[PDB]
Amino acid sequence: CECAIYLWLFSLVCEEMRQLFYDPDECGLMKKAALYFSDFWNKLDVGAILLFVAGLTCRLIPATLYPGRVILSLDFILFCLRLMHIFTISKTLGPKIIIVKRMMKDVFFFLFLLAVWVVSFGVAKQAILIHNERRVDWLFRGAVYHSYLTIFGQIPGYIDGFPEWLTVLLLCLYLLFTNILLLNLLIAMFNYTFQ
Amino acid sequence: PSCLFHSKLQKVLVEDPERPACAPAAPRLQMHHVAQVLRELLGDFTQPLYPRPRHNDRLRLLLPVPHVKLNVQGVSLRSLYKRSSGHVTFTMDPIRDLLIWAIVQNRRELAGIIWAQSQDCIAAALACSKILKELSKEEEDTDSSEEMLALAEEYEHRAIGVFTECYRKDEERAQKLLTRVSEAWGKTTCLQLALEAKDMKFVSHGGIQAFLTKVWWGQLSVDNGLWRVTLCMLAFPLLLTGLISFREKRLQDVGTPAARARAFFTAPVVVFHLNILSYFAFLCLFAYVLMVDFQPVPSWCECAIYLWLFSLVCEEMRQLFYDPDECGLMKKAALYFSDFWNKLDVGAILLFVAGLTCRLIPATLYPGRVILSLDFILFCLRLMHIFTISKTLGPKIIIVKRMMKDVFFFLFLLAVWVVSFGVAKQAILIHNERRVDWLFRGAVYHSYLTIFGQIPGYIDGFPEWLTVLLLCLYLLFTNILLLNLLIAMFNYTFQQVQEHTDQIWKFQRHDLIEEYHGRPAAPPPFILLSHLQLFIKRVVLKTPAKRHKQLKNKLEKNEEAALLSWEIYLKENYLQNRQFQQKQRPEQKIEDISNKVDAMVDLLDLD
Amino acid sequence: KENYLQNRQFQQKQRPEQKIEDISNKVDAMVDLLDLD
Amino acid sequence: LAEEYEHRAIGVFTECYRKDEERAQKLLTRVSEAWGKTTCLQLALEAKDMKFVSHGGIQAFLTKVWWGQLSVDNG
């Protein structure tokens, strides 16, 4: 089964070489490649090529089999966004993925907006309560990884809970900016731009 | 001659040509030739409009078939046979027939004049609007099919404004004027015309629906909401006090408790909740036959689940035989099979049978456990098909009619997008929980529970900075894009078709009211009596012509005259003001000066 | 082509704002018209 | 004016789609004679007709290019 993964990609880049030679000019080899390089989506298809190679040499070095484990797993998610680039096909699918063309750089925006705003509380939660869970690269877990899980729900409430009236307080104060302002006025950021 | 109905006139010349059906020579059109294609243009009603049968059968007349000595198709009642029949004239309508003759030669503004002398003046403005829709339906390919239906809309708008005046003066007579008899175009007295004339506008107009809010709420009251009527339906002695007043109790006609009961029984508001809350109690019975009675024996309770469904399919057989044709057994079943919702009611039948044989094979009692549990959820969607009843319920379930295939859409959109992370979560972290069909649990079932919350955070948590990462990266596409822009996918489409979704629901208010007019007052416990009340009647009367629990308003020709002469008076009263409101357009008075100054161009040219 | 552009001109001719100022062109032909005696 | 001449191009397909649409989709595809190739659809790609290709039976003809031979109707 491992040999079957080799040349499926070799079976499809010739179709792009068929797209590189069906009807462009007989002279432009670096010029119709600028028609390719005009789109970041085509560079997002180049990113699907090279992250395979980043894990390939990490697999070809058997001391890096855990880099052989993790890199091609992140190469997996480059194809489904490329598949959402392909599955822009229905009237219910397509033009609403033309809405996300106004949102791909805004995917990076509200990420940087909110996840840095996470740091305004992700540090401020572990400040007063006396926590003691630390290791090498699990000191990061007991202070940062146990902060984002409490947003979407995994709350060690018997662990994080005289500083109890403040533990009520800042948990009420911080969620008033994310769940109310940054969520429900973001709905106004999305309804108006859709209309 | 350029009309496509004229091509259908040449077709209805050869729909029954010379030799096979009208055995003498006939390359000449006649007037039952127009009636037999008016059979196609309207529905399946009483269709006088030409004295169609052998007394004035206008189908066979170019070779000398003799006089009334045949009386099988020969036509000589008025005068002698001279390849004619005589003054056998229009038989209800000179000018309503000229309303046809303008529009079947496609003369729009002539029928605008002819309507002002046409005596129908409401139902023709529905029926010809349907005929203009029929002419739009058959063939024009451009340039008049839209102009038919815009005129059909304008003639519906003509039908709008004539009820607009006549509802304002004697609305109680106007609702009686909604229900006339089988005389002119036969039956479909200007409301059953509107069903196949597609009046999503006109049935949803002022007191049409309020009269339908007197068909539903048939006798008793209209005013009280669902608060204190549902108290009396369980508290049986609460009716005899002064909690609600009947229309009987309005004039204090309550002197008999059975008259207090049976007018309440035959009220269509009560036949609904009797049909609902007994069948709503059946779904609790269908649960209790599986909750406690999940047993391989017919118990005292397991036998009760058998023929409740047999007690209701005869009501659909009553719907299969109340008033369709006496010939179409596979044709009115296509009226059933036209709707996937009816096939969704067939799905409620067959998933019972899928678990029945799985229960009848005792080696498949776990298929006997699971299949009828999935048959349970087919009835509540069928109940949401039934409980499309309120102004707050109904038209917002007409919003989900734009969403039922979009239920399947965002399912396939999101749950395949789940696989983009549901595989990617278990990739790096070293998990070891596997069995036979629980290897599926430790990789897939523990992924969807983490979306809505059941996160084994002490299990899924050096690869910790990435476990922060992709859990932040993936939820930015689902909870932000696929959720909050889906709110934009729902707010705009709600604001888009909200005027249609109310009016089409009002256009489908009546079909349940039609079903609750043609329905006895017996509950589905006792409806097997009214099932067998017609079966003991169909052995002593072998005909489907006993009763019509329907409109069936019989109107005397003398009392109609006080209505119709006043109604014809309301025709030229309204159209004058409609012309006057058309005359109140100032854009004429813009160009009225232009007509006036063009009379002053020549006026200085006489010397 | 000339079938549609005529109707396109006719729908342009169906602009009433011309017929607003068509009177203005007409009455300007009646300014001079009382100036011959 | 380019929009108006696209609007001119709007209205001339608006009439010619209404009469012999089957000839009009053949009239969408002419030969390499006058301005050579790009027979009024491949012109529209670099002419940026986000209006005109999305107009009535242009896309329905494209719903006969896609769904090339067999049917169009079934979902």
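Shown for chain B, in order and in Swiss-Prot numbering: 528-988, 1020-1165.
Determined via electron microscopy, 6.1 Å.
Using N, Cα and C of the backbone, Cβ positions are placed for all residues, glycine too.
Residues or ranges marked as Ca(2+) binding site in Swiss-Prot: B:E843, B:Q846, B:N869, B:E1073. Here the residue is the original one, while Swiss-Prot reports the published mutagenesis B:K918 to A with the comment Decreases in sensitivity to PIP2. One entry in Swiss-Prot concerns the mutagenesis experiment B:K952 to A. Its note says: Strongly reduces channel activity at ph 7.3. Increased residual channel activity after exposure to pH 5.5. While the structure shown retains the original residue, Swiss-Prot records the mutagenesis experiment B:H958 to A with this note: No effect on channel activity. Quoted from Swiss-Prot, the note on the mutagenesis of B:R962 to A is: Abolishes channel activity. One mutagenesis experiment catalogued in Swiss-Prot, B:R968 to A, is accompanied by this note: Abolishes channel activity. B:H973 to A appears in Swiss-Prot as a published mutagenesis result, with the remark: No effect on channel activity. Under its mutagenesis entries, Swiss-Prot includes B:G980 to A, C or S with the note: Decreases permeability of Ca(2+) over Na(+). In Swiss-Prot, the entry for mutagenesis B:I982 to A, E or S states: Alters the reversal potential. Increases the permeability of Ca(2+) over Na(+). The structure shown retains the original residue. In Swiss-Prot, a mutagenesis experiment is listed as B:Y985 to A, annotated with the note No change in the reversal potential. No change in the ion selectivity to Ca(2+) over Na(+).
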Secondary structure at B:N869 (Ca(2+) binding site), reduced by DSSP to three states: helix
Spatial separation of B:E1073 (Ca(2+) binding site) from B:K918 (mutagenesis position) - C-alpha basis, Å: 19
Starting from the Cβ centroid of B:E843, B:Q846, B:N869, B:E1073, which together make up the recorded Ca(2+) site, report each further residue of the same chain whose Cβ lies within 8 Å of that point, ordered by sequence. B:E842, B:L847, B:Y863
Same-chain residues six or more away whose CB lies under 8 A from the CB of B:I982 (mutagenesis position)? B:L976
Among B:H958, B:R968, B:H973, B:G980, B:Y985, i.e. the mutagenesis positions, the one with its Cα nearest that of B:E1073 (Ca(2+) binding site) is B:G980
Sequence order please: the mutagenesis positions B:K952, B:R962, B:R968, B:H973, B:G980, B:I982 that have their Cβ under 8 Å from a chain A Cβ, otherwise just none. B:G980, B:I982
B:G980 (mutagenesis position) versus binding-site residues B:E843, B:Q846, B:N869 - nearest by Cα: B:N869
Which one is it: of the binding-site residues B:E843, B:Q846, B:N869, whose Cα lies the shortest distance from the Cα of B:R968 (mutagenesis position)? B:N869
Sorted by position, what residues of the same chain at least six away from B:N869 (Ca(2+) binding site) have a C-beta under 8 A from it? B:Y863
Where B:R962 (mutagenesis position) and B:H973 (mutagenesis position) are concerned, what is their Cα separation in Å, rounded? 14
What Cα-Cα separation, expressed in whole Å, is found between B:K952 (mutagenesis position) and B:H973 (mutagenesis position)? 10
Ten-angstrom check, please: count other Cβ atoms within 10 Å of the Cβ of B:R962 (mutagenesis position), all chains counted. 9
Integer Cα-Cα distance in angstrom, B:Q846 (Ca(2+) binding site) to B:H973 (mutagenesis position): 49
At the Cα level, what's the spacing in Å between B:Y985 (mutagenesis position) and B:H958 (mutagenesis position), rounded? 12
Among the mutagenesis positions B:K952, B:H958, B:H973, whose Cβ has the fewest other Cβ atoms within 10 Å? B:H958
How many Å separate the Cα atoms of B:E843 (Ca(2+) binding site) and B:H958 (mutagenesis position)? 56
Checking the binding-site residues B:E843, B:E1073 for other Cβ atoms within 10 Å of each Cβ, the smallest tally belongs to B:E843
Report, as a single number, how many Cβ atoms besides its own are within 10 Å of the Cβ of B:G980 (mutagenesis position). 9
Just how many other Cβ atoms lie inside 10 Å of the Cβ on B:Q846 (Ca(2+) binding site)? 16
